[PDB]
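S.K.: Please read through the structure below; I'll follow up with questions.
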Amino acid sequence: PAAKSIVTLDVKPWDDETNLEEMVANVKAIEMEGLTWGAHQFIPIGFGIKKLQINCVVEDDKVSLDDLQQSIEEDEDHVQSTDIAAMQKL
Amino acid sequence: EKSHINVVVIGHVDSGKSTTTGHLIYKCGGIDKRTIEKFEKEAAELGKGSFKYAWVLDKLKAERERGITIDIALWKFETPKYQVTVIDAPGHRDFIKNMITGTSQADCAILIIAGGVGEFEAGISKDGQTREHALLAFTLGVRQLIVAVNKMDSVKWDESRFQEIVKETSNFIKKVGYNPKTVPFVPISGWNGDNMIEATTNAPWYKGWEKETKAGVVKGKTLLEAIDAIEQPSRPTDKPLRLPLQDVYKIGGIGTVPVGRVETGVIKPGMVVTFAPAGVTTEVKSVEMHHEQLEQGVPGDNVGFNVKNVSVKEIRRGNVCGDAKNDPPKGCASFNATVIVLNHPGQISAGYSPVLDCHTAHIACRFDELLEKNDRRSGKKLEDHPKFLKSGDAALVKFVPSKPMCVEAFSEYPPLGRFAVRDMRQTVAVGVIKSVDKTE
Ligand SMILES: Nc1nc2c(ncn2[C@@H]2O[C@H](COP(=O)(O)O)[C@@H](O)[C@H]2O)c(=O)[nH]1
(Lines of atoms letter the chains of each structure in order from A and count residues from 1; the text may use other names and numbers.)
(Lines give C-alpha, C1' and ligand atoms only; values in the text may rest on other atoms or scores of the structure.)
Protein backbone atom coordinates (compact mmCIF):
# COMPACT_ATOMS: atom_id res chain seq x y z
CA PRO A 1 0.00 0.00 0.00
CA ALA A 2 0.98 3.62 -0.74
CA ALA A 3 2.44 6.04 1.81
CA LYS A 4 0.02 8.70 3.05
CA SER A 5 0.01 11.78 5.27
CA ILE A 6 -3.00 13.51 6.83
CA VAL A 7 -2.80 17.31 6.46
CA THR A 8 -4.79 20.15 8.02
CA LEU A 9 -4.75 23.26 5.84
CA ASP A 10 -5.62 26.75 7.02
CA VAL A 11 -7.14 28.80 4.20
CA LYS A 12 -7.42 32.51 4.97
CA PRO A 13 -9.96 34.94 3.47
CA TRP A 14 -9.40 38.57 2.48
CA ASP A 15 -11.66 40.01 5.18
CA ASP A 16 -14.55 39.34 7.56
CA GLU A 17 -17.01 39.56 4.67
CA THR A 18 -15.52 36.85 2.43
CA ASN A 19 -18.03 34.14 1.43
CA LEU A 20 -16.57 31.20 3.34
CA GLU A 21 -19.01 28.67 1.94
CA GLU A 22 -17.93 29.47 -1.61
CA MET A 23 -14.31 29.40 -0.43
CA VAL A 24 -14.56 25.85 0.97
CA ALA A 25 -16.56 24.62 -2.02
CA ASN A 26 -13.79 25.89 -4.29
CA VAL A 27 -11.24 23.99 -2.23
CA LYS A 28 -13.25 20.75 -2.24
CA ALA A 29 -13.84 21.01 -6.00
CA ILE A 30 -10.09 20.55 -6.46
CA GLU A 31 -9.63 17.01 -7.77
CA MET A 32 -6.31 15.15 -7.83
CA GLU A 33 -5.42 11.46 -7.82
CA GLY A 34 -4.49 10.39 -4.30
CA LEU A 35 -6.24 13.37 -2.69
CA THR A 36 -9.08 12.82 -0.21
CA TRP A 37 -10.82 15.85 1.32
CA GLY A 38 -11.85 15.50 4.96
CA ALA A 39 -13.67 17.43 7.69
CA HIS A 40 -13.56 21.20 7.92
CA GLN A 41 -14.60 23.96 10.28
CA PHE A 42 -14.58 27.74 10.12
CA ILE A 43 -12.38 28.90 12.99
CA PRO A 44 -12.39 32.47 14.38
CA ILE A 45 -8.97 34.12 14.41
CA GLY A 46 -10.07 37.39 15.98
CA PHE A 47 -11.80 40.66 15.05
CA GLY A 48 -14.64 38.80 13.35
CA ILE A 49 -12.37 37.02 10.87
CA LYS A 50 -12.81 33.27 10.39
CA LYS A 51 -10.34 30.99 8.61
CA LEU A 52 -11.13 27.71 6.93
CA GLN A 53 -9.41 24.75 8.54
CA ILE A 54 -9.79 21.65 6.41
CA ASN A 55 -8.39 18.12 6.58
CA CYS A 56 -7.18 16.12 3.64
CA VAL A 57 -5.35 12.82 3.19
CA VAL A 58 -2.73 12.62 0.46
CA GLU A 59 -0.65 9.90 -1.13
CA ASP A 60 2.90 11.24 -0.72
CA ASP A 61 4.03 10.14 -4.18
CA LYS A 62 1.02 11.57 -6.02
CA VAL A 63 0.01 14.82 -4.36
CA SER A 64 2.32 17.82 -4.12
CA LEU A 65 1.27 19.97 -1.15
CA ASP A 66 3.19 22.92 -2.60
CA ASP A 67 1.11 22.57 -5.76
CA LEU A 68 -2.08 21.98 -3.77
CA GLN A 69 -1.50 25.12 -1.73
CA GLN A 70 -0.74 27.07 -4.91
CA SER A 71 -3.89 25.74 -6.61
CA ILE A 72 -6.12 26.78 -3.73
CA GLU A 73 -4.49 30.21 -3.75
CA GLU A 74 -5.59 30.65 -7.36
CA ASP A 75 -9.07 31.44 -6.00
CA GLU A 76 -7.93 35.02 -5.37
CA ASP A 77 -11.47 36.31 -4.92
CA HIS A 78 -11.74 34.38 -1.65
CA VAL A 79 -8.25 33.27 -0.58
CA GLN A 80 -5.51 35.54 0.79
CA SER A 81 -3.17 32.65 1.66
CA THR A 82 -2.89 29.09 2.94
CA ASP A 83 -0.71 27.54 5.62
CA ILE A 84 -0.22 24.05 7.00
CA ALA A 85 -1.80 23.95 10.46
CA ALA A 86 -0.39 20.48 10.99
CA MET A 87 0.50 17.27 9.19
CA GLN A 88 1.07 13.68 10.28
CA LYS A 89 2.08 10.38 8.73
CA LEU A 90 -0.67 7.75 8.48
CA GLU B 1 -0.28 23.97 34.06
CA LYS B 2 1.72 20.96 32.81
CA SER B 3 4.64 22.40 30.88
CA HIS B 4 4.53 22.21 27.06
CA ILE B 5 7.09 20.38 24.89
CA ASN B 6 7.15 19.28 21.24
CA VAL B 7 8.23 15.87 20.03
CA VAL B 8 8.84 14.55 16.51
CA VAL B 9 8.87 10.78 15.95
CA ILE B 10 11.00 9.55 13.05
CA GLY B 11 11.82 6.19 11.53
CA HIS B 12 11.72 3.93 8.49
CA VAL B 13 8.41 2.94 6.91
CA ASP B 14 8.52 -0.56 8.46
CA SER B 15 9.58 0.57 11.93
CA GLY B 16 6.03 0.71 13.24
CA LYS B 17 6.32 4.29 14.43
CA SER B 18 2.71 5.15 13.56
CA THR B 19 1.28 2.38 15.76
CA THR B 20 3.78 3.39 18.45
CA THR B 21 2.86 7.08 18.35
CA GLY B 22 -0.82 6.20 17.98
CA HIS B 23 -0.72 4.05 21.14
CA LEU B 24 0.66 6.95 23.19
CA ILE B 25 -1.97 9.38 21.89
CA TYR B 26 -4.71 6.77 22.34
CA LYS B 27 -3.91 5.99 25.98
CA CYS B 28 -2.49 9.36 27.10
CA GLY B 29 -4.49 11.87 25.10
CA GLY B 30 -7.85 12.56 23.54
CA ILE B 31 -7.75 12.66 19.74
CA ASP B 32 -10.69 11.40 17.63
CA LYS B 33 -12.05 9.70 20.74
CA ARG B 34 -15.54 9.29 19.29
CA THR B 35 -14.01 7.23 16.49
CA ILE B 36 -11.98 5.23 19.02
CA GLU B 37 -15.15 4.62 21.06
CA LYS B 38 -17.05 3.35 18.02
CA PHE B 39 -14.37 0.75 17.27
CA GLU B 40 -13.87 -0.32 20.91
CA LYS B 41 -17.57 -1.20 20.85
CA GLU B 42 -17.46 -2.89 17.44
CA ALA B 43 -14.47 -5.04 18.52
CA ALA B 44 -16.95 -7.05 20.62
CA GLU B 45 -17.54 -8.96 17.35
CA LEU B 46 -13.99 -10.41 17.37
CA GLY B 47 -14.86 -12.71 20.24
CA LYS B 48 -16.71 -12.02 23.48
CA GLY B 49 -15.49 -8.46 23.99
CA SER B 50 -11.70 -8.34 24.41
CA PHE B 51 -9.74 -6.07 22.05
CA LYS B 52 -6.15 -5.07 21.30
CA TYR B 53 -5.45 -1.34 21.19
CA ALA B 54 -3.48 -1.93 17.97
CA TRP B 55 -6.68 -3.28 16.35
CA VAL B 56 -8.55 -0.08 17.22
CA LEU B 57 -5.65 1.96 15.90
CA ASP B 58 -5.82 0.06 12.63
CA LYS B 59 -9.52 0.87 12.22
CA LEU B 60 -8.98 4.53 13.10
CA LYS B 61 -6.35 4.80 10.37
CA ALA B 62 -8.74 3.47 7.72
CA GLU B 63 -11.43 5.83 9.03
CA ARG B 64 -9.04 8.77 8.71
CA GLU B 65 -8.15 7.67 5.17
CA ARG B 66 -11.87 7.91 4.29
CA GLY B 67 -11.74 11.54 5.37
CA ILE B 68 -14.63 11.19 7.80
CA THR B 69 -12.89 11.61 11.17
CA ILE B 70 -13.39 14.97 12.91
CA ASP B 71 -10.16 16.10 14.62
CA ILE B 72 -7.38 18.01 12.94
CA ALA B 73 -3.79 16.77 12.52
CA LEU B 74 -2.53 18.65 15.62
CA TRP B 75 -1.98 15.76 18.04
CA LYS B 76 -1.25 15.89 21.76
CA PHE B 77 -0.94 13.55 24.74
CA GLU B 78 0.04 13.84 28.40
CA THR B 79 2.78 12.57 30.67
CA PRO B 80 3.06 13.15 34.41
CA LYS B 81 5.04 16.37 33.78
CA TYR B 82 4.06 17.49 30.26
CA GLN B 83 1.45 18.15 27.65
CA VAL B 84 3.19 16.81 24.57
CA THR B 85 2.50 18.06 21.06
CA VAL B 86 3.70 15.17 18.89
CA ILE B 87 4.36 14.77 15.18
CA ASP B 88 4.58 11.32 13.62
CA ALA B 89 6.91 12.57 10.87
CA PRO B 90 5.22 12.27 7.47
CA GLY B 91 7.27 10.65 4.71
CA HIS B 92 5.97 13.33 2.38
CA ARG B 93 8.78 15.26 0.71
CA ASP B 94 7.10 18.61 1.34
CA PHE B 95 7.29 17.93 5.09
CA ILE B 96 11.00 18.83 5.05
CA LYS B 97 10.32 22.56 4.64
CA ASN B 98 7.48 22.34 7.14
CA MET B 99 9.86 20.73 9.64
CA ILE B 100 12.39 23.54 9.11
CA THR B 101 10.14 26.64 8.94
CA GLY B 102 6.94 25.31 10.43
CA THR B 103 5.88 26.35 13.91
CA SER B 104 6.50 24.00 16.87
CA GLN B 105 10.15 22.93 16.44
CA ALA B 106 10.89 19.73 18.38
CA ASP B 107 12.41 19.66 21.86
CA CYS B 108 13.13 15.94 21.47
CA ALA B 109 13.23 13.45 18.62
CA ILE B 110 12.17 9.84 19.12
CA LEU B 111 13.81 7.43 16.69
CA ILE B 112 11.82 4.22 16.28
CA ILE B 113 13.98 1.28 15.17
CA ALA B 114 12.61 -1.98 13.80
CA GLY B 115 14.27 -4.97 15.48
CA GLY B 116 13.96 -7.48 12.64
CA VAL B 117 17.26 -8.24 10.89
CA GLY B 118 16.16 -7.15 7.42
CA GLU B 119 14.08 -4.17 8.52
CA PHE B 120 16.76 -2.83 10.84
CA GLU B 121 19.37 -2.66 8.09
CA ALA B 122 16.97 -1.09 5.58
CA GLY B 123 16.32 1.64 8.13
CA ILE B 124 19.83 2.98 8.76
CA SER B 125 20.75 3.39 5.10
CA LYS B 126 23.01 6.31 4.42
CA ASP B 127 20.48 7.64 1.91
CA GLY B 128 17.35 6.89 3.88
CA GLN B 129 14.64 9.38 4.80
CA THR B 130 15.18 8.46 8.43
CA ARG B 131 18.78 9.66 8.46
CA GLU B 132 17.79 12.86 6.70
CA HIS B 133 15.17 13.49 9.39
CA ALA B 134 17.70 12.79 12.14
CA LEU B 135 20.25 15.08 10.45
CA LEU B 136 17.67 17.85 10.08
CA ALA B 137 16.74 17.58 13.79
CA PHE B 138 20.36 17.73 14.88
CA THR B 139 21.10 20.63 12.53
CA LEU B 140 18.09 22.52 13.91
CA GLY B 141 19.42 22.09 17.44
CA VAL B 142 17.12 19.27 18.59
CA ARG B 143 19.68 17.89 21.03
CA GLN B 144 17.44 15.53 22.98
CA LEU B 145 16.88 12.12 21.47
CA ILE B 146 15.20 8.90 22.59
CA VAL B 147 15.60 5.60 20.76
CA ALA B 148 12.93 2.90 20.87
CA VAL B 149 13.72 -0.52 19.43
CA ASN B 150 10.33 -1.70 18.25
CA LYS B 151 9.08 -5.17 17.25
CA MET B 152 11.00 -6.85 20.05
CA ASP B 153 8.37 -9.59 19.86
CA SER B 154 9.49 -10.57 16.35
CA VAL B 155 12.98 -11.30 17.70
CA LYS B 156 11.62 -13.04 20.80
CA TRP B 157 12.82 -10.32 23.18
CA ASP B 158 16.41 -11.55 22.71
CA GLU B 159 18.90 -9.51 24.78
CA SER B 160 21.83 -9.96 22.37
CA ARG B 161 19.74 -8.79 19.42
CA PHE B 162 18.75 -5.71 21.45
CA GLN B 163 22.38 -5.04 22.39
CA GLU B 164 23.64 -5.32 18.81
CA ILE B 165 20.87 -3.02 17.66
CA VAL B 166 21.82 -0.49 20.38
CA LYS B 167 25.43 -0.77 19.22
CA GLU B 168 24.71 -0.17 15.52
CA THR B 169 22.15 2.52 16.24
CA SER B 170 24.62 4.35 18.46
CA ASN B 171 27.08 4.34 15.54
CA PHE B 172 24.27 5.54 13.24
CA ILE B 173 23.28 8.47 15.51
CA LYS B 174 26.88 9.27 16.42
CA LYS B 175 27.70 9.90 12.76
CA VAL B 176 24.72 12.25 12.72
CA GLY B 177 26.10 14.02 15.80
CA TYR B 178 24.21 12.81 18.87
CA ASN B 179 26.18 11.55 21.87
CA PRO B 180 24.72 8.06 22.48
CA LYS B 181 25.44 8.32 26.21
CA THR B 182 22.66 10.93 26.51
CA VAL B 183 20.15 8.78 24.63
CA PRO B 184 17.77 6.34 26.35
CA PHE B 185 17.36 3.07 24.40
CA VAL B 186 13.97 1.47 25.09
CA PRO B 187 13.13 -2.02 23.81
CA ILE B 188 9.40 -1.95 23.02
CA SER B 189 6.46 -3.54 21.25
CA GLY B 190 4.16 -0.85 19.89
CA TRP B 191 1.64 -3.53 19.04
CA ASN B 192 1.68 -5.45 22.32
CA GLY B 193 2.35 -2.44 24.53
CA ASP B 194 5.57 -3.67 26.13
CA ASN B 195 7.45 -0.83 27.84
CA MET B 196 5.09 1.66 26.27
CA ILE B 197 3.22 2.86 29.36
CA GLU B 198 3.75 -0.19 31.61
CA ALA B 199 6.94 -2.24 31.94
CA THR B 200 7.29 -5.48 29.98
CA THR B 201 7.21 -8.97 31.51
CA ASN B 202 8.74 -10.58 28.41
CA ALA B 203 12.37 -9.68 29.17
CA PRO B 204 13.83 -10.70 32.57
CA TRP B 205 17.21 -9.40 31.38
CA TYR B 206 15.88 -5.85 30.88
CA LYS B 207 16.96 -3.58 33.74
CA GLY B 208 15.61 -0.41 32.15
CA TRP B 209 17.05 2.42 30.08
CA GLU B 210 19.44 5.16 31.16
CA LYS B 211 20.93 8.44 29.98
CA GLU B 212 23.61 10.79 31.24
CA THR B 213 22.38 14.33 31.84
CA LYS B 214 24.30 17.32 33.24
CA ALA B 215 22.97 16.71 36.74
CA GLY B 216 23.48 12.94 36.77
CA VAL B 217 22.15 9.66 35.39
CA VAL B 218 18.43 9.27 34.75
CA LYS B 219 16.86 5.80 34.47
CA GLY B 220 13.41 4.37 33.68
CA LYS B 221 11.71 1.32 32.12
CA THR B 222 9.14 2.64 29.65
CA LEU B 223 8.92 4.91 26.66
CA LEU B 224 6.52 7.10 28.62
CA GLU B 225 9.04 7.56 31.43
CA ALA B 226 11.67 8.41 28.79
CA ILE B 227 9.38 11.09 27.37
CA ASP B 228 8.52 12.39 30.83
CA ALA B 229 12.25 12.61 31.52
CA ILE B 230 12.78 15.02 28.61
CA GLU B 231 14.51 18.11 29.97
CA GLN B 232 12.59 21.36 30.29
CA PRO B 233 13.75 23.78 27.58
CA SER B 234 13.89 27.56 28.21
CA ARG B 235 11.25 29.62 26.37
CA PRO B 236 11.69 33.07 24.66
CA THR B 237 9.29 34.89 27.04
CA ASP B 238 12.24 36.98 28.12
CA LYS B 239 13.69 37.92 24.68
CA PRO B 240 12.63 40.95 22.58
CA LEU B 241 9.36 40.62 20.61
CA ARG B 242 9.34 38.91 17.18
CA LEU B 243 6.08 38.15 15.36
CA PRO B 244 6.31 37.14 11.67
CA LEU B 245 3.18 38.13 9.73
CA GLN B 246 1.16 35.45 7.95
CA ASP B 247 -1.69 37.72 6.85
CA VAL B 248 -2.93 41.30 6.95
CA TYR B 249 -6.65 42.13 6.95
CA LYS B 250 -8.63 45.32 6.48
CA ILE B 251 -11.67 45.07 8.77
CA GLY B 252 -14.38 47.74 8.68
CA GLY B 253 -14.76 49.87 11.79
CA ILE B 254 -11.53 48.45 13.21
CA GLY B 255 -8.82 49.00 10.60
CA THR B 256 -5.63 47.08 9.82
CA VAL B 257 -5.32 43.71 11.50
CA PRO B 258 -2.17 41.70 10.90
CA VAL B 259 -2.14 38.08 12.08
CA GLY B 260 0.90 35.99 12.96
CA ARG B 261 2.63 33.74 15.46
CA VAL B 262 4.46 35.25 18.42
CA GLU B 263 7.85 33.53 18.14
CA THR B 264 9.75 35.39 20.86
CA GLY B 265 8.75 37.93 23.50
CA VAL B 266 5.22 39.04 24.26
CA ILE B 267 2.78 41.34 22.50
CA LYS B 268 0.41 43.47 24.58
CA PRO B 269 -1.94 46.35 23.85
CA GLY B 270 -0.15 49.61 24.57
CA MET B 271 3.21 48.55 23.18
CA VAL B 272 4.66 50.53 20.28
CA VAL B 273 5.81 48.12 17.57
CA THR B 274 7.77 48.31 14.32
CA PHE B 275 7.35 46.27 11.14
CA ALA B 276 10.53 45.30 9.30
CA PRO B 277 11.78 45.49 6.60
CA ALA B 278 9.39 48.38 5.84
CA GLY B 279 10.20 50.23 9.05
CA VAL B 280 6.66 51.28 9.95
CA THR B 281 6.02 52.02 13.64
CA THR B 282 2.71 52.15 15.50
CA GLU B 283 0.77 51.39 18.67
CA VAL B 284 -0.92 48.05 19.38
CA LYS B 285 -4.60 48.90 20.01
CA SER B 286 -5.75 45.41 21.01
CA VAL B 287 -4.89 41.73 20.62
CA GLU B 288 -7.15 38.74 19.92
CA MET B 289 -6.80 34.97 19.56
CA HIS B 290 -9.64 32.64 18.63
CA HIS B 291 -12.61 34.08 20.55
CA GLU B 292 -10.86 35.79 23.46
CA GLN B 293 -9.35 39.26 23.54
CA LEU B 294 -5.94 39.06 25.22
CA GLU B 295 -4.00 41.09 27.74
CA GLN B 296 -0.96 39.48 26.14
CA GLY B 297 0.10 37.12 23.38
CA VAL B 298 2.90 34.79 24.44
CA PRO B 299 5.34 32.65 22.39
CA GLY B 300 3.33 30.10 20.44
CA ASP B 301 0.12 32.12 20.22
CA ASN B 302 -1.16 32.86 16.73
CA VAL B 303 -2.73 36.27 17.30
CA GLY B 304 -4.44 39.01 15.39
CA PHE B 305 -3.81 42.57 16.54
CA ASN B 306 -5.19 45.96 15.52
CA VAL B 307 -2.96 48.92 14.59
CA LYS B 308 -3.76 52.40 13.23
CA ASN B 309 -2.39 54.51 10.38
CA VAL B 310 -1.07 51.64 8.45
CA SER B 311 -2.72 50.77 5.25
CA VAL B 312 -2.76 47.00 4.89
CA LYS B 313 -0.84 47.87 1.75
CA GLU B 314 2.24 48.96 3.71
CA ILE B 315 2.85 45.70 5.59
CA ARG B 316 2.64 42.17 4.24
CA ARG B 317 3.20 38.49 4.88
CA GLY B 318 6.87 37.89 5.53
CA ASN B 319 7.36 41.18 7.35
CA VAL B 320 8.35 40.88 11.01
CA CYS B 321 6.66 42.75 13.86
CA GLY B 322 8.74 43.60 16.89
CA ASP B 323 9.10 45.97 19.84
CA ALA B 324 10.26 49.45 18.85
CA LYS B 325 11.89 49.93 22.28
CA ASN B 326 13.69 46.63 22.71
CA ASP B 327 15.94 45.65 19.84
CA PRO B 328 13.45 46.44 17.03
CA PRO B 329 13.60 44.18 13.95
CA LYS B 330 15.43 45.44 10.87
CA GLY B 331 15.95 44.51 7.24
CA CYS B 332 19.42 43.36 6.21
CA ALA B 333 21.93 43.94 3.43
CA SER B 334 23.02 40.34 3.78
CA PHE B 335 23.44 37.52 6.25
CA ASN B 336 26.00 34.75 6.70
CA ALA B 337 24.78 31.26 7.53
CA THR B 338 25.95 27.70 7.91
CA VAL B 339 24.33 25.66 5.16
CA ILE B 340 24.06 21.88 5.21
CA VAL B 341 23.49 20.46 1.72
CA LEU B 342 20.99 17.61 1.60
CA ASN B 343 21.05 14.81 -0.97
CA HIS B 344 19.88 16.24 -4.28
CA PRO B 345 20.65 15.87 -8.00
CA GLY B 346 22.98 18.85 -8.24
CA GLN B 347 25.96 20.92 -7.12
CA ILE B 348 26.07 24.48 -5.71
CA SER B 349 28.35 27.28 -6.93
CA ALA B 350 28.62 30.93 -5.87
CA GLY B 351 25.89 32.90 -7.65
CA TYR B 352 23.28 30.21 -7.00
CA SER B 353 20.05 32.06 -6.13
CA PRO B 354 17.21 29.72 -5.07
CA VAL B 355 14.12 30.62 -3.06
CA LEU B 356 14.62 30.60 0.71
CA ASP B 357 11.82 30.04 3.21
CA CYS B 358 12.54 31.74 6.57
CA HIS B 359 9.65 32.16 9.04
CA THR B 360 6.88 33.62 6.86
CA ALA B 361 9.23 35.06 4.23
CA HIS B 362 9.61 33.46 0.77
CA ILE B 363 12.53 35.19 -0.94
CA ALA B 364 15.21 34.26 -3.47
CA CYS B 365 18.64 34.89 -1.94
CA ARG B 366 21.97 34.77 -3.69
CA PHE B 367 24.72 32.48 -2.44
CA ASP B 368 26.96 35.53 -2.85
CA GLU B 369 30.10 33.87 -1.48
CA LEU B 370 31.11 30.40 -0.34
CA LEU B 371 33.18 31.52 2.63
CA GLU B 372 34.20 28.17 4.20
CA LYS B 373 33.58 24.43 4.16
CA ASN B 374 33.35 23.03 7.70
CA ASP B 375 33.41 19.72 9.50
CA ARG B 376 29.64 19.50 10.07
CA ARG B 377 29.61 18.19 13.65
CA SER B 378 32.49 20.21 15.16
CA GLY B 379 32.21 23.28 12.96
CA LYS B 380 35.97 23.27 12.37
CA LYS B 381 36.98 25.13 9.19
CA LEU B 382 38.22 22.63 6.61
CA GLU B 383 38.95 25.14 3.85
CA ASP B 384 38.59 28.80 2.92
CA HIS B 385 36.49 29.68 -0.12
CA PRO B 386 35.48 26.27 -1.45
CA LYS B 387 34.65 26.39 -5.15
CA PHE B 388 31.39 24.47 -4.84
CA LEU B 389 29.19 22.50 -2.48
CA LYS B 390 27.87 18.96 -2.94
CA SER B 391 25.41 16.87 -0.90
CA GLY B 392 26.56 16.35 2.68
CA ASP B 393 28.77 19.46 2.88
CA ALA B 394 28.45 21.89 5.81
CA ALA B 395 29.58 25.42 4.90
CA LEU B 396 29.49 29.11 5.87
CA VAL B 397 27.77 31.12 3.11
CA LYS B 398 27.14 34.84 2.57
CA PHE B 399 23.56 35.45 1.44
CA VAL B 400 22.20 38.54 -0.31
CA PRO B 401 18.37 38.68 -0.38
CA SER B 402 16.73 39.77 -3.66
CA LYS B 403 13.97 41.58 -1.75
CA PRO B 404 13.94 43.53 1.53
CA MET B 405 14.23 40.85 4.22
CA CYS B 406 14.22 40.53 8.01
CA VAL B 407 16.20 37.66 9.51
CA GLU B 408 17.99 37.01 12.82
CA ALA B 409 20.98 35.06 14.04
CA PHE B 410 19.86 31.61 15.14
CA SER B 411 21.58 32.17 18.50
CA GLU B 412 19.43 35.21 19.38
CA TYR B 413 16.08 34.49 17.67
CA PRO B 414 15.88 30.77 16.64
CA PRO B 415 12.52 30.94 14.75
CA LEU B 416 13.91 33.67 12.47
CA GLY B 417 17.40 32.18 12.23
CA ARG B 418 16.70 28.90 10.44
CA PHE B 419 15.67 28.48 6.81
CA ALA B 420 14.95 25.99 4.03
CA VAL B 421 16.48 26.24 0.54
CA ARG B 422 14.07 25.12 -2.19
CA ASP B 423 14.92 23.67 -5.62
CA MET B 424 14.14 20.68 -7.83
CA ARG B 425 10.72 20.26 -6.18
CA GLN B 426 12.47 19.67 -2.85
CA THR B 427 14.32 21.27 0.04
CA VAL B 428 17.93 20.93 -1.12
CA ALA B 429 19.52 22.54 1.94
CA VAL B 430 18.90 23.80 5.49
CA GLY B 431 20.50 26.93 6.90
CA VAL B 432 21.29 28.34 10.32
CA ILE B 433 22.03 32.10 10.27
CA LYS B 434 25.29 32.98 12.05
CA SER B 435 25.55 36.75 11.51
CA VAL B 436 23.42 39.52 10.06
CA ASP B 437 24.52 42.78 8.47
CA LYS B 438 21.64 44.86 9.59
CA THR B 439 20.08 47.80 8.00
CA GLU B 440 20.25 51.34 9.18
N1 LIG C 1 5.87 -7.71 15.31
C2 LIG C 1 5.53 -6.45 15.53
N3 LIG C 1 5.09 -5.71 14.50
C4 LIG C 1 4.77 -4.43 14.86
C5 LIG C 1 4.87 -3.84 16.13
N6 LIG C 1 4.45 -2.49 16.08
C7 LIG C 1 4.14 -2.32 14.83
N8 LIG C 1 4.32 -3.45 14.02
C9 LIG C 1 4.07 -3.64 12.56
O10 LIG C 1 4.96 -2.76 11.88
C11 LIG C 1 4.31 -2.28 10.71
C12 LIG C 1 3.89 -0.85 10.74
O13 LIG C 1 4.17 0.27 11.30
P14 LIG C 1 3.20 1.52 11.08
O15 LIG C 1 2.62 1.19 9.74
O16 LIG C 1 2.25 1.53 12.20
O17 LIG C 1 4.18 2.70 11.10
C18 LIG C 1 2.95 -2.86 10.60
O19 LIG C 1 3.03 -3.92 9.68
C20 LIG C 1 2.70 -3.14 12.09
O21 LIG C 1 1.65 -4.08 12.26
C22 LIG C 1 5.34 -4.62 17.18
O23 LIG C 1 5.49 -4.29 18.38
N24 LIG C 1 5.65 -5.93 16.82
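In order, the residues displayed for chain A correspond to 117-206 in Swiss-Prot numbering, which applies throughout.
This deposition comes from X-ray crystallography, 2.0 Å.
Note: Cβ is positioned from N, Cα and C throughout, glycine not excepted.
Sharing the record's features from Swiss-Prot:
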{"type": "MUTAGEN", "residues": "A:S121 to I, L or N", "note": "Reduces translation efficiency and enhances translation fidelity"}
{"type": "MUTAGEN", "residues": "A:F163 to A", "note": "Temperature-sensitive"}
{"type": "MUTAGEN", "residues": "A:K205 to A", "note": "Loss of catalytic activity, but still binds to eEF1A"}
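Let's see these features in context: how buried, what's close, how far.
M.R.: Taking the Cβ of A:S121 (mutagenesis position) as reference, residues of its chain lying under 8 Å away and at least six apart in sequence are, in sequence order, A:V173, A:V174, A:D176, A:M203, A:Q204, A:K205, A:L206.
Note: A:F163 (mutagenesis position) has non-local neighbours A:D132, i.e. same-chain residues 6+ apart with C-beta under 8 A of its own C-beta.
In this structure, A:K205 (mutagenesis position) is part of a beta strand by DSSP.
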S.K.: For A:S121 (mutagenesis position), what is the secondary structure state per DSSP, taken as helix, strand or coil?
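M.R.: Note: A:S121 (mutagenesis position) is in a strand by DSSP.
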S.K.: For A:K205 (mutagenesis position), list the number of other Cβ atoms lying within 10 Å of its Cβ atom.
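M.R.: Around the Cβ of A:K205 (mutagenesis position), 22 other Cβ atoms lie within 10 Å.
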